[PDB]
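Structure record follows, encoded as structure tokens.
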Amino acid sequence: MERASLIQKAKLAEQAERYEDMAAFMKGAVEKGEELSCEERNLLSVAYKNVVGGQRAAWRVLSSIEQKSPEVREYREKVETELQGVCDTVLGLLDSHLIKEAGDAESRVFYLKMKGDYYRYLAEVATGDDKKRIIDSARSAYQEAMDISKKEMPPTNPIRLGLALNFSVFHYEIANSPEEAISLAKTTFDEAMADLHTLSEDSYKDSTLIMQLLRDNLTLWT
Amino acid sequence: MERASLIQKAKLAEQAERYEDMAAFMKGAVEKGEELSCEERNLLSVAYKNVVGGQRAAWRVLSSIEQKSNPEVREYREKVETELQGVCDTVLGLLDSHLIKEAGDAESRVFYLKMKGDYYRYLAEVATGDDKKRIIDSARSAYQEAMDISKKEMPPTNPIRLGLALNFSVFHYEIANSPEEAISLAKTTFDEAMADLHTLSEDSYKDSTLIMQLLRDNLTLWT
Amino acid sequence: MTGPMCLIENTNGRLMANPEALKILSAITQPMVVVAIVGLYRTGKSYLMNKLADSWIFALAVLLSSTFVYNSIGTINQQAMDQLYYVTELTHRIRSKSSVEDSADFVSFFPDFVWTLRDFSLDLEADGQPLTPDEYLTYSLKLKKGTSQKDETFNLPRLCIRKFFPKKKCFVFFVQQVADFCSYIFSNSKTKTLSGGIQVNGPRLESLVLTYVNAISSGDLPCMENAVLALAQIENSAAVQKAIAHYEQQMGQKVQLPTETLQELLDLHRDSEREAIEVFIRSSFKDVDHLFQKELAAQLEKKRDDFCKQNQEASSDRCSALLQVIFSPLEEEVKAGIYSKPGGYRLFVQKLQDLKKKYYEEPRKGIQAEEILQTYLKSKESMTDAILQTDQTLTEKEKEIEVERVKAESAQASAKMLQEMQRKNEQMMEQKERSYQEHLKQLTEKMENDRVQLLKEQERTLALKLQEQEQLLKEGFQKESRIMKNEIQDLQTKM
């Protein structure tokens, strides 16, 4: 069908809270060849975030049941495999349709951050060596997004903050470096506050919510 | 795989909140040919109920958005319908080609006929024209048969009897368009439950009390 | 009160309790049903409250009331629900305990909710028959399917009202509608209660006001748990004082010093102590670590020691006095030589035995009777021998017999004194153990009663949450219904 309607069905999907359908529509809209607008971009991460979120939660529930004293493992693996399917789909979509397929610094950072997040999820369920490879491909994506944000965006831009937030989660929960996670989260927060004045009602609500998430993490981490 | 492990996976799936997987695990269990225990029957209904609960809520969003009448929106709603019907259909096959009558005790018999009434009811919601009429009939006959058995085999306080009565009344109001009949059933079902509760120990008091509340809430909202 | 008074002042951005109002509250000892009204300004709130006769104000109204009346003009539409952010914001203003989930406890202590809709413009017409205002409220709080930001915003305040308040009621508004609202309040509003079934009266409400306002003034969040504990500190301290007062009163009205025996005094102590502990137990609550009861125990022990000292002193005085009255005349007769004549030993021993008998027959000598007598008799031992050896009417063999008889009687007197001493120590030890067991007994009984009361409260919360879970499922919302099951599991870990 037409890109215009694909976009329309995703909005409907999100309304009816049918994220799997929503992610599929967006995927069809992406393969249409044309770049996505800011609005479209968010539809894409919201759809896939919800789909993958359910699987990640399922996985965590199961793996904990497995560790806490045959079926558990077999089922955890099924969920895990299904989760890796989605991540490879998102990553493929990014590598051959979205990443640097545009010009804007915001669109570029957004896509590279998304690449970091999905490699990060793949890292949550991987084991020895395969994990090291995945972890390193996650970091290079975050770092490249970080380099672009620090040169192209003010310290309060919500995308830059979302990126810095998730990159700190990466340091703490994946790269096993609590030290680095805490300082980046703290450094991102301060430089954010120090500019909050006249942050324009534009991205106010978003950056404000991410700033709170940064704090929650700092508290939980310390 | 072994029935026992299918049941275990259904329980793991429930904890993982993967109802679709759960439903498929209970379906495998049901196909083993052995009767379901009380706990197992509840696992089966929780599964499919959650699966269908999601499609319904989605269909109800897409419908109001469409406004029942006043492109894309139409096409997507129809797809959600097809899906809902698919789930309802496999539940009905499970009941008609396995669970119904292959059971002995009154409880289970009423439980499956109730379930049968429940899913024909979900099919009715998304049906129009004469299709809805035929569906409403088969839903009514299943609920009635369940009602005939509960009135004959169980006491006014049995939670399952109350549930059936509750759902049957909902059917009369939301589907059969017969409010009065829906109200009288609920009233009677509730009263008869009271004048017998003075002897109902917490050994099941909690159960009935929970459902009795739902009957009055509906009674209150229908008035 | 001839008329209303400001309870909490709001000046220059600061909320502060009015001392004059707190004073009035301290004087009202009867149980209170508290009804608070909130809503947009100029909506006829004060007018309606006379018929019955921002975020912090809203939160305080929730914390202090039995029934919370939210008043608005019009219908329950999007515009009206946007104003209910004040309810959603309660999760950021109120803390249930201090020891996304804390709000799961709100339904256990929040007031019943009543929505009063003024200048109502709908006929509520519906197929068959019209909706009642309560059914209209149910209709208005139904959720919308979807996960969009718009959907979440629509559902949030509705979910908060449905999940935070234990009961909901709606009234639309005219003279008869006001009459029906007042009748409902007068018949359904419950006495304000705190965890443990504690009924709030004037002094208790005063405490809550001070604690919550002080918290807000400190830049902290008002916490229900902290308020109950703060109240406990006050009442438990008073309970210890009341119990000690009761002990002192009972002992004073019944003790007669010196007591006939130590058992007499300890029996009275035990009885008074049991009554005192009962006074404390019924007047206290939330005595964490039993610190207050331990303080009471320490004070009663000191009180017991004081009575024992007074008793021993009273006995010593009485017995020493009797010694002077009974034996002094004999000592002087002996020193005067009255028994230094032929046959005087027999007369002396007979007199001495008669005097010892007299001493023993004197009433209520007390716990020092044997020690006082024996110490005296031993110190004057030489007197007997002096008279014996002097008497010539007694053969030497007879004197030898008497010396051995006197030695045996001295040993028996010593045994009476030694036993008196040993028995007293045993009785003190036994009383110590009995007192300890009495405290344990009453404490175990109170803890059992507290456990039952808490479980009862938890069962009510469980019933309310199960009810909502079912409504959500029946309504078709599994995502939210499943979230309820989560809160239910967490509640059950506490039971």
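Chain C is numbered as in Swiss-Prot; the shown residues are, in order, 7-59, 112-157, 165-238, 262-583.
Any Cβ shown, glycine's included, is placed from N, Cα and C.
Features as listed in Swiss-Prot:
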type: MUTAGEN; residues: C:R48 to A; note: Abolished GTPase activity
type: MUTAGEN; residues: C:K51 to A; note: Loss of GTPase activity. Constitutively monomeric. Expressed throughout the cytoplasm, loss of vesicular accumulation. Impaired ability to promote pyroptosis in response to T.gondii infection
type: MUTAGEN; residues: C:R153 to A; note: Abolished phosphorylation by PIM1
type: MUTAGEN; residues: C:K155 to A; note: Abolished phosphorylation by PIM1
type: MUTAGEN; residues: C:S156 to A; note: Reduced phosphorylation by PIM1, leading to hyperactivation and Golgi fragmentation
type: MUTAGEN; residues: C:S157 to A; note: No effect
type: MUTAGEN; residues: C:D184 to N; note: Strongly decreased nucleotide-binding
type: MUTAGEN; residues: C:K209 to R; note: In 8KR mutant; abolished ubiquitination by S. flexneri IpaH9.8 when associated with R-207, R-210, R-382, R-562, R-567, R-573 and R-587
type: MUTAGEN; residues: C:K382 to R; note: In 8KR mutant; abolished ubiquitination by S. flexneri IpaH9.8 when associated with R-207, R-209, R-210, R-562, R-567, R-573 and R-587
type: MUTAGEN; residues: C:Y427 to F; note: No effect
type: MUTAGEN; residues: C:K573 to R; note: In 8KR mutant; abolished ubiquitination by S. flexneri IpaH9.8 when associated with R-207, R-209, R-210, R-382, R-562, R-567 and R-587
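Feature annotations (Swiss-Prot) mapped to structure.
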residue	record	DSSP class
C:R48	mutagenesis position	coil
C:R153	mutagenesis position	strand
C:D184	mutagenesis position	coil
C:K209	mutagenesis position	coil
C:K382	mutagenesis position	helix
C:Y427	mutagenesis position	coil
C:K573	mutagenesis position	helix
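Residue with the densest Cβ environment among the mutagenesis positions C:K51, C:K382: C:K51, by other Cβ atoms within 10 Å. Same-chain residues at least 6 positions away in sequence with a Cβ under 8 Å from that of C:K573 (mutagenesis position) are, in sequence order, C:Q557. C:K382 (mutagenesis position) and C:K155 (mutagenesis position) have their C-alpha atoms 26 Å apart, to the nearest angstrom. One residue stands out among the mutagenesis positions C:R48, C:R153 for having the most other Cβ atoms within 10 Å of its Cβ: C:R153.
Considering only the mutagenesis positions C:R48, C:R153, C:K155, the residue whose Cα is spatially closest to the Cα of C:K209 (mutagenesis position) is C:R153. In this entry, C:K209 stand out among the mutagenesis positions C:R48, C:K51, C:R153, C:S156, C:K209, C:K382 as having a C-beta under 8 A from a C-beta of chain B. Note: the Cα of C:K155 (mutagenesis position) and the Cα of C:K51 (mutagenesis position) are spaced 32 Å from each other.
Between the mutagenesis positions C:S156, C:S157, the minimum number of other C-beta atoms within 10 Å of a residue's C-beta occurs at C:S157.
Straight-line distance linking the Cα atoms of C:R153 (mutagenesis position) and C:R48 (mutagenesis position), rounded to a whole number, equals 30 Å. When the mutagenesis positions C:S156, C:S157, C:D184, C:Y427 are ranked by how far their Cα is from the Cα of C:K51 (mutagenesis position), C:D184 comes first. With respect to Cβ neighbours within 10 Å, the mutagenesis positions C:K155, C:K209 differ, and C:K155 shows the lowest count. Annotated pair C:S156 (mutagenesis position) and C:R48 (mutagenesis position), C-alpha to C-alpha distance, rounded: 37 Å. The Cα of C:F238 and the Cα of C:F262, which border 23 unmodelled residues, are 6 Å apart. When the mutagenesis positions C:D184, C:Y427 are compared by the number of other CB atoms within 10 angstroms of each CB, C:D184 has the fewest. In this structure the alpha carbons, written CA, of C:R48 (mutagenesis position) and C:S157 (mutagenesis position) are 41 Å apart.
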